[PDB]
Amino acid sequence: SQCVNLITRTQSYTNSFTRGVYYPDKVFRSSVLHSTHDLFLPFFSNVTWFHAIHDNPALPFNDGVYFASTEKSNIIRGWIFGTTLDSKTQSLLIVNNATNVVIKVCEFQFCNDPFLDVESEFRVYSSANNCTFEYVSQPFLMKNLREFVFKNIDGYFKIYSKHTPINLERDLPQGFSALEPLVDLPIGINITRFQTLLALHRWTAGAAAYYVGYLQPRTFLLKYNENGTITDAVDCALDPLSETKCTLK
Amino acid sequence: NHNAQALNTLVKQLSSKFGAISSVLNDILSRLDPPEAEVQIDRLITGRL
Amino acid sequence: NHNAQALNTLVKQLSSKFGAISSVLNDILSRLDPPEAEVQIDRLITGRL
Amino acid sequence: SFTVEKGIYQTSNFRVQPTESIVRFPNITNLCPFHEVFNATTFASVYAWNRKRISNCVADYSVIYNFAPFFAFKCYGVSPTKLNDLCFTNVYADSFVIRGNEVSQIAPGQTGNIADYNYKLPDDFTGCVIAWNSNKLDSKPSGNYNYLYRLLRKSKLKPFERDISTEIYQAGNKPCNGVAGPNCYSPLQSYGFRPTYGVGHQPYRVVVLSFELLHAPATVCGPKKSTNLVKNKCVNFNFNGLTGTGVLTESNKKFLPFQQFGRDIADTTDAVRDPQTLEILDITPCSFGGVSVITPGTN
Amino acid sequence: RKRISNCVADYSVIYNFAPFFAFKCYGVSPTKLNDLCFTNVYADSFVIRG
Ligand SMILES: *[C@@H]1O[C@H](CO)[C@@H](O)[C@H](O)[C@H]1NC(C)=O
Ligand SMILES: *[C@@H]1O[C@H](CO)[C@@H](O)[C@H](O)[C@H]1NC(C)=O
Ligand SMILES: *[C@@H]1O[C@H](CO)[C@@H](O)[C@H](O)[C@H]1NC(C)=O
Ligand SMILES: *[C@@H]1O[C@H](CO)[C@@H](O)[C@H](O)[C@H]1NC(C)=O
Ligand SMILES: *[C@@H]1O[C@H](CO)[C@@H](O)[C@H](O)[C@H]1NC(C)=O
Ligand SMILES: *[C@@H]1O[C@H](CO)[C@@H](O)[C@H](O)[C@H]1NC(C)=O
Ligand SMILES: *[C@@H]1O[C@H](CO)[C@@H](O)[C@H](O)[C@H]1NC(C)=O
């Protein structure tokens, strides 16, 4: 039909501790200490807690995005990336459901508050006319916490994902949990802002919460045990002790 | 410890590129012209020497 | 005097060309193709090493 | 010397020589559609360049010479004669039409209108560029006007980035309001192609082939026969273009499903995954040692 | 031989005057000519065989 505005949002801040570590390459290593320089999430930094209840969800993208969701009702699905969120520029339309994922790059005319009728996308964009990039695959989303990392380098969009069981806790847990790559695509467009989609039945009151953080170019020291897994990491630009540890390897 | 560290450093030095396209001789041999791959092997030889 | 002379020689060594077109990195960077300026920087790096 | 005194001398080393050779390639039976990339009788403009993905096929580059009347290849990371042996993951083909004097701008680390506003290549590019004259097809006596290029963009383009938006570029403080008055311009201009121009002002068709190194399971490479698999012997092996010699044994390592290779401290491959059967194998250098000779004086 | 001095040099327009293929420079690069600042320019012109 037409665009409607029915979503409100609230913000808070919290600490990230040591989260957001992913395998930098598809190479097996064991019982070693490796040094990497890449886009990572710095230790002990602000992460924004967003509460959506039923609004300008066009949050900046910057170099990369770290997303965390601890819900279970499967209210969260899909993402939009772009530079102006209009029909004059191409944009991403990642959409997820229980059976498939469709990634489309076209010149959509996005609404101010996009969502799903639930199962139509007329509330998201008015129409898409001229484009080339389409892709279909198995859906990404499958007491539990789901962590995602999105970035783009040299026209290549890369996504990392991880699932981890958690107990009754009101904040992010303590420990290490590596992330594994899932999708790399030739995006080749300009990205400045990104948004979030929700599916609302009919409407009905809805509530959701998530954690958002930003990545920065950093040097990390990872420890590979005898078993192929990453169990410890050191950030070399946190405090003089960590810098000394990185220098001494 | 001095001898152990010296041997470990000597072994670790084999992973350097020294300005070439790769640190593995087989990749250079299989990816480049035989009359052209010599200028890549020369850098590795000089560095190891 | 030995230490003074050694330090003075080490400082004076920075004005050599080592077969490149110039002894200043900024001139090479501003006058040459970025994929081409590397072969000039390599000589300076090797000489200083 | 012809005389040796009493003592012990270190002479050389002994090694074990390989017995045979092993080649292991995955099941690929289709043929890569390099034919459709060329002879398309329609080439897009430089500002809107096409991109085609090639995967899961056998690539025979030697037939490419039969489709277009170009002179020679121009490759950077590899050699044209060695393309039939390497095995990549993905291939990308881009095609467009430019002027004669701008062909030099399609290269890593280049500067120019086309380089920073239409098509940009990364500084670590690994691929090939093929350009050939097309004056007999893209020129008209009145003047062709179906090919356009962008003049003025606010910033410089990133590598492998495409721009399609058509707006009114502003050069002053006043807003343009969608009209082409003073200090307001159109961003695209059309090439003027005529058959009476010089070689430097004639149309040229350009095709860029970009390859991806081995990080994921390979999908594209030439027709090389695959032999059987032997173990516990000093043999030469070739796994998806990775060549070496040694002894192959069963591996107890637990590779993750997205991992394909294993490295050691000295940055050498020691564990491999067979392309046909998803099995992990360990590589060990063949037996070797040092030999010393003990002798009294030659008198 | 022509002497060029006391003027702003825009080499990018040179491609619009003659139908040549590419430059051939030795001490500098063709793409970096718009940033360097010289003292004098000299232009020589003639006709030879192929
Ligand atoms: C996080 O951001 C807020 C406001 O932007 C600031 O007051 C605070 O010092 C920052 N750091 C932490 C640890 O909250
Ligand atoms: C999920 O989306 C895909 C993409 O259109 C669609 O083909 C599929 O039917 C959807 N799943 C369900 C259960 O409707
Ligand atoms: C896409 O863009 C072109 C160029 O601006 C325009 O002519 C065309 O109408 C648009 N839509 C489609 C479906 O091609
Ligand atoms: C990408 O989009 C941003 C948003 O306006 C713009 O500032 C920038 O110039 C564009 N291009 C690049 C290469 O970032
Ligand atoms: C290593 O992985 C194996 C896989 O089953 C597991 O049995 C073992 O407990 C692991 N050891 C450590 C120290 O993680
Ligand atoms: C393919 O290219 C050849 C060039 O020799 C041409 O003869 C042939 O007609 C082309 N095939 C097409 C356009 O289908
Ligand atoms: C490749 O083909 C061989 C012979 O048909 C077969 O044994 C093997 O299972 C195939 N590989 C895969 C991954 O299916």
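The residues of chain A that appear here are 13-23, 27-69, 80-143, 154-177, 187-246, 258-304 by Swiss-Prot count, in order.
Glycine is treated like the rest: Cβ placed from N, Cα and C.
Looking at Swiss-Prot, the entry for mutagenesis of A:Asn121 to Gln says: Partial loss of biliverdin affinity. In three-state terms derived from DSSP, A:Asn121 (mutagenesis position) belongs to an extended strand segment.
According to DSSP, A:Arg190 (mutagenesis position) sits within a strand segment. Counting Cβ atoms from all protein chains shown, A:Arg190 (mutagenesis position) has 18 others lying within 10 Å of its own Cβ. Annotation of the published mutagenesis A:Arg190 to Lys in Swiss-Prot: Partial loss of biliverdin affinity; the original residue is retained in the structure shown.
Experimental mutagenesis at this site is recorded by Swiss-Prot as A:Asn234 to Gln, annotated: Increased resistance to neutralizing antibodies. Within the same chain, residues at least 6 positions away in sequence whose Cβ sits under 8 Å from that of A:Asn234 (mutagenesis position) are A:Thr108, A:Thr114.
According to Swiss-Prot, the naturally occurring change A:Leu18 to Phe is described as follows: In strain: Beta/B.1.351, Gamma/P.1, 19B/501Y. Just so you know, the Cβ of A:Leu18 (variant position) picks up 11 other Cβ atoms within 10 Å once every protein chain is counted.
The note that Swiss-Prot attaches to the natural variant A:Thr20 to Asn is: In strain: Gamma/P.1. With a cut-off of 8 Å between CB atoms and residues at least 6 apart in sequence, the same chain places A:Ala67, A:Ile68, A:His69, A:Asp80 near A:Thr20 (variant position), listed in sequence order.
Cβ contacts within 10 Å of A:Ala67 (variant position), excluding its own Cβ and spanning all protein chains shown: 19. The note that Swiss-Prot attaches to the natural variant A:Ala67 to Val is: In strain: Eta/B.1.525, Omicron/BA.1.
Looking at Swiss-Prot, you'll find the natural variant A:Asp80 to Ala noted as follows: In strain: Beta/B.1.351. Neighbour density for A:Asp80 (variant position): within 10 A of its CB lie 12 other CB atoms from the protein chains shown.
Sequence-distant neighbours of A:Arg102 (variant position) (same chain, 6+ apart, CB under 8 A from its CB) are A:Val120, A:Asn121, A:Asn122, A:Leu141, A:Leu176, A:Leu241, A:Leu242, A:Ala243. A strand conformation is recorded for A:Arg102 (variant position) in the three-state DSSP classification. Looking at Swiss-Prot, you'll find the natural variant A:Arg102 to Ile noted as follows: In strain: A23.1.
Under natural variants, Swiss-Prot gives A:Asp138 to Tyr with this note: In strain: Gamma/P.1. Neighbour list (A:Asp138 (variant position), Cβ cut-off 8 Å, at least 6 residues apart, same chain): A:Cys15, A:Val16, A:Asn17, A:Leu18, A:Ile19, A:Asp80, A:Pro82, A:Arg158.
Secondary structure at A:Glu154 (variant position), taken from DSSP and collapsed to helix, strand or coil, is coil. One entry in Swiss-Prot concerns the natural variant A:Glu154 to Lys. Its note says: In strain: Kappa/B.1.617.1.
The local packing around A:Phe157 (variant position), expressed as other Cβ atoms within 10 Å of its Cβ over all shown chains, amounts to 14. According to Swiss-Prot, the naturally occurring change A:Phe157 to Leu is described as follows: In strain: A23.1, Omicron/BA.2.75.
Quoted from Swiss-Prot, the note on natural variant A:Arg190 to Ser is: In strain: Gamma/P.1.
The natural variant A:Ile210 to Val is recorded by Swiss-Prot, whose note states: In strain: Omicron/BA.2.75. In the three-state DSSP classification, A:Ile210 (variant position) falls within coil.
Look at A:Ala222 (variant position): DSSP puts it in a strand. Shown in sequence order, A:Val36, A:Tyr37, A:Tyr38, A:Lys206, A:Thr284, A:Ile285 are the residues of the chain, 6+ apart in sequence, with a C-beta less than 8 angstroms from the C-beta of A:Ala222 (variant position). Looking at Swiss-Prot, you'll find the natural variant A:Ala222 to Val noted as follows: In strain: 20A.EU1.
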Pairwise CA distance, A:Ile210 (variant position) versus A:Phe157 (variant position), rounded so that it is a whole Å: 36
In sequence order, those recorded positions of A:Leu18, A:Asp80, A:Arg102, A:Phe157, A:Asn234 whose CB lies under 6 Å from ligand 4: A:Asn234
Pairwise CA distance, A:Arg190 (mutagenesis position) versus A:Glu154 (variant position), rounded so that it is a whole Å: 24
Same chain, 6+ residues apart, C-beta under 8 Å of the C-beta of A:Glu154 (variant position), given in sequence order: A:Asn122, A:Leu141, A:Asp142, A:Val143
Chain D contacts among the recorded positions A:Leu18, A:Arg190, A:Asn234 (Cβ under 8 Å): A:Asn234
Where A:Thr20 (variant position) sits in the secondary structure, as DSSP reduces it to three classes: strand
